[PDB]
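Asker: Starting off with a structure, shown below.
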Amino acid sequence: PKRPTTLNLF
Amino acid sequence: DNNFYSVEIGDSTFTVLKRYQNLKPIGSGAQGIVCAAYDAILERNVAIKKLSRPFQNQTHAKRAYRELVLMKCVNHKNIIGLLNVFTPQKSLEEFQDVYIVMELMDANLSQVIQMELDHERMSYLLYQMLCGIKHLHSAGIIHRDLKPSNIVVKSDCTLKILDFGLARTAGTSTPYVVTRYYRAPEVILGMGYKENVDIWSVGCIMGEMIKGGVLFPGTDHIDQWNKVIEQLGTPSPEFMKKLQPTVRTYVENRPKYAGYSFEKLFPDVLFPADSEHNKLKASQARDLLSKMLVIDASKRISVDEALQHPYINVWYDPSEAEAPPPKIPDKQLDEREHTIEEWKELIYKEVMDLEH
């Protein structure tokens, strides 16, 4: 159940 | 050849080490701006927070100390990290303002509350927030002002808690210093506080993310309490009993509400697609919400409990959650009042200590 590593701050 | 230099930002002067250039205004702490800069040496963006003659007054002096002191001894990947402190003044006698350098994140939560996250992302962000918090608590310190403006993230999905001038240990000994919406009942109805007062803040934050808007608006400190009871419903007689009678009358006097359910407060509609595997359930979130957003301070879940909760613990890592506490130099116990002279004395030593 992997940690995310990216967060779209567009 | 002087080590500092000055720049006008509006009608604010920043006098900072030459290393730091291309300043840009960014915000406010409890006290201060707060200004982004290129640290030319380190070749990386920083935030420089100016505290203008912070000893100017009891309140200020006190907050400033804590801010400095906590900023110093705190170390956790979910607390915003210190990079440098200084004053451009050359003596204790001649001293007036302080500058703090912290890492610069990508944005504060504002922001995230805005886009529609997916469970894993949200859940994880909370997880972080909580670890960050549990760090602070693990040494007795309460944050008191957790709120999106005080929570920043990076685009790799990392998160840090921020701004400690507000932060102290429990109790009683103004009510209206913590951001109106994120005020726990204890704080609203002026009954002093304990750790999980933060947990309340976290509910409002988590809720806000899920709702896209502020959980309980409330136009004035008084209307605030309407927005709470409106939604959660009127607290038990049992609870009322604990209120200062003056408050207690007004409260008992409010119109009674049963209040909506969390399913109704927080329809499925709002949540994204449900988990990959079980635990990241739209309803699992609710169940957490239901244990955080609890009017009764002593019927309310803690960080530890919240880190255990099945919607958070999927990220659980002891090396992050049960980190070693921060050591606070014991002489400091965040309330002993002083003269503006003793304060200025204290801070300055404290800055002097911390200069390279």
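In order, the residues displayed for chain A correspond to 158-167 in Swiss-Prot numbering, which applies throughout.
Using N, Cα and C of the backbone, Cβ positions are placed for all residues, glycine too.
As annotated in Swiss-Prot:
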| type | residues | note |
| --- | --- | --- |
| MUTAGEN | A:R160 to G | Abolishes MAPK9 interaction |
| MUTAGEN | A:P161 to G | Abolishes MAPK9 interaction |
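Give me the local environment of each listed feature.
Answerer: Contacts of A:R160 (mutagenesis position) defined by a Cβ separation under 8 A and a same-chain sequence distance of 6+ are given as none. When secondary structure is read from DSSP and collapsed to three states, A:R160 (mutagenesis position) falls in the coil class.
Around A:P161 (mutagenesis position), taking its Cβ as the centre, 15 other Cβ atoms fall within 10 Å, counting all chains.
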